[PDB]
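Notes follow once the structure below has been shown.
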Amino acid sequence: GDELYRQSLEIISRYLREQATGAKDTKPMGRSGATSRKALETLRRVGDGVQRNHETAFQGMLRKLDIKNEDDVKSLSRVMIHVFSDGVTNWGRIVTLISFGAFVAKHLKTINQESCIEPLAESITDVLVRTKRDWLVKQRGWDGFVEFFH
Ligand SMILES: Cc1cc(OCCCc2c(C(=O)O)sc3ccccc23)cc(C)c1Cl
């Protein structure tokens, strides 16, 4: 996974954390950090409407999952894979995956389970990169993500 994986995890966990708490890391990267910031800016921008517009499907999804603990979060992978894989793959679908992650993360802070946010982000990244690796590489990874939403 390397650089695409490292970059994806950094963006998605920071995004899920900011959405739940606070917030800001104000922390280094400091890697391919120009790309990461821009992607974090666009995701913050694009993620905006998406959460609101799907407040209904999201709420429906959330009740249906009944997430209460760390063991619950660790079993979401295949349901994630089931809703996300088969179809058109495009950046809107990817932002919906991550936006729902943020939605779940906020719920996690609500039931006082902020500690599950990080394994949640890790799980989402693992699903994003394993099911969409070749599409992602083809789109210039996160650099391309910004252009589609400029
Ligand atoms: C079960 C789950 C699914 C996730 O995203 C699936 C892909 C995005 C998506 C859809 C899609 O790809 O069209 S429809 C839909 C409805 C509710 C929530 C998300 C969603 C994302 C997470 C974090 C979890 Cl836990």
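Note that the numbers count up from 1, one per residue, in the order the chain is shown.
Note: Cβ is positioned from N, Cα and C throughout, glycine not excepted.
Swiss-Prot annotations:
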{"type": "MUTAGEN", "residues": "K24 to R (Swiss-Prot position 194)", "note": "Reduced ubiquitination"}
{"type": "MUTAGEN", "residues": "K27 to R (Swiss-Prot position 197)", "note": "Reduced ubiquitination"}
{"type": "MUTAGEN", "residues": "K38 to R (Swiss-Prot position 208)", "note": "No effect on ubiquitination"}
{"type": "MUTAGEN", "residues": "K64 to R (Swiss-Prot position 234)", "note": "No effect on ubiquitination"}
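Taking the features listed in Swiss-Prot, we show where each one sits on the structure.
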| residue | record | Cβ neighbours (10 Å) |
| --- | --- | --- |
| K24 | mutagenesis position | 9 |
| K27 | mutagenesis position | 8 |
| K38 | mutagenesis position | 17 |
| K64 | mutagenesis position | 9 |
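On a Cα basis, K38 (mutagenesis position) lies 15 Å away from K27 (mutagenesis position). For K64 (mutagenesis position) paired with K38 (mutagenesis position), the C-alpha to C-alpha distance reads 34 Å. Rounded to a whole value, the Cα-Cα separation of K24 (mutagenesis position) and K38 (mutagenesis position) is 15 Å.
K27 (mutagenesis position) carries neither a helix nor a strand DSSP state and counts as coil.
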